[PDB]
Amino acid sequence: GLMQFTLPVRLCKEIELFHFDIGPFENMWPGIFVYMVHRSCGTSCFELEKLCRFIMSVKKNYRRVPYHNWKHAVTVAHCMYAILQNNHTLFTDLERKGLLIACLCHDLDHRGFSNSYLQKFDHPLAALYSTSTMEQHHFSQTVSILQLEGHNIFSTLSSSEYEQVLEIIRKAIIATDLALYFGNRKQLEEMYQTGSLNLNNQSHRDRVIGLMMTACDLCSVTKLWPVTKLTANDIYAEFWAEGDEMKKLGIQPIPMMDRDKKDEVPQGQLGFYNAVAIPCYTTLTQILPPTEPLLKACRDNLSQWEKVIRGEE
Ligand SMILES: CNC(=O)c1c(NC(=O)c2nc([C@H]3CCOC3)cnc2Nc2cncnc2)cnn1C
Ligand SMILES: [Mg+2]
Ligand SMILES: [Zn+2]
């Protein structure tokens, strides 16, 4: 009841900044998440006995892959924490509860392979879910863990609040399918410019929340250069493994996944910041001004990749 989580001074201060790195001590990440829920949401949001049991089952169902792992789950949750804390009054109690859990759960049981690789392999998950294949799987896994005895962290919500929160989480996790990001950002671009963007319109919040999820999910590109550069090696370790697996099916992989084309990475990162990340944080900053530090940190990392190419590192 009166039991807070308290982080050491440096973490208590840095955890409030968008660029915060959750560190290499795995056994602290659960407490960092609970700490975030308690300040975002309150000490009453969840029964600690149940939250703690939910967190540890979720951790168990993340796999030991280089990038799409338990660390990514918590990293992506912290970004959402930082967005919610810098936009105090724009989000409901249910939304604050729902979105931290969505971010923690958004890549459950990821194998380190794209939706494309599942379809070309003819994986069973691609027959069960034709689009947003891994993402429908991740939402599935979330509902499953929620229905383990003692894991229903939402049990104390009204029947209808319960249905709204599971719906916020479902849309939030589907929106992490980057294939849906491009059209969602376009629609939000037009809505903001023509002035029709309206946060009391539920289909509009949904789009805003979808963009927040892309922003949180890609937030490894908004860290200090040394974090971002070393995270890029983890993500390319997965891509290259998928490329190896493509070649075993007898298919030339796209360049971002071919470990023979490592030379082309610096330029591939430029295209990625320009075509995906910069646009994402630009449109997000326009809708939610206080999230501007994510855009500034992203531009700094683009500049660092520009320096890598010019020989300067
Ligand atoms: C759409 N174009 C791309 O995805 C893409 C890259 N992507 C990526 O490089 C990349 N992709 C993702 C998401 C989307 C696909 O996998 C998870 C996340 N972080 C990424 N980069 C990253 C860089 N540095 C730190 N953390 C993450 C690299 N080159 N291209 C062409
Ligand atoms: Mg994902
Ligand atoms: Zn993710």
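Using Swiss-Prot numbers, chain A covers 724-1036, in order.
If you check the header, you will see the structure was determined by X-ray crystallography, 2.2 Å.
Cβ atoms here come from the backbone N, Cα and C positions, even for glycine.
Taking all protein chains in view, 22 other C-beta atoms sit within 10 angstroms of the C-beta of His791 (active site, proton donor). Sequence annotations record features per position, and here Swiss-Prot assigns active site, proton donor to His791.
If you look up Swiss-Prot, you'll see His791, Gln992 marked as 3',5'-cyclic GMP binding site.
Sequence annotations record features per position, and here Swiss-Prot assigns divalent metal cation 1 binding site to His795, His829, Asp830, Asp940. Annotation for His829 (divalent metal cation 1 binding site): spatial neighbours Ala796, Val799, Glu858, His861, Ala895, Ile896, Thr899, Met936, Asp940, criterion Cβ-Cβ under 8 Å with sequence separation of six or more. Under the three-state DSSP scheme, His829 (divalent metal cation 1 binding site) falls in the coil class.
Annotated divalent metal cation 2 binding site per Swiss-Prot: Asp830, in sequence order, evidence recorded as experimental evidence. Non-local contacts of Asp830 (mutagenesis position) by the CB criterion (under 8 A, 6+ apart in sequence, same chain) comprise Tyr785, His791, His795, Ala796, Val799, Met857, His861, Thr899.
Swiss-Prot gives this note for the published mutagenesis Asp830 to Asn: Reduces activity 1000-fold.
For the mutagenesis result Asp830 to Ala, the note given in Swiss-Prot is Loss of activity and of zinc binding.
Counting only same-chain residues at least 6 apart in sequence, those with a Cβ under 8 Å from the Cβ of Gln992 (3',5'-cyclic GMP binding site) are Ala955, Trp1028. A helical conformation is recorded for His795 (divalent metal cation 1 binding site) in the three-state DSSP classification.
Proximity to ligand 2 at the level of Cβ atoms, with a cut-off under 6 angstroms, picks out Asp830 from the recorded positions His795, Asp830, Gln992.
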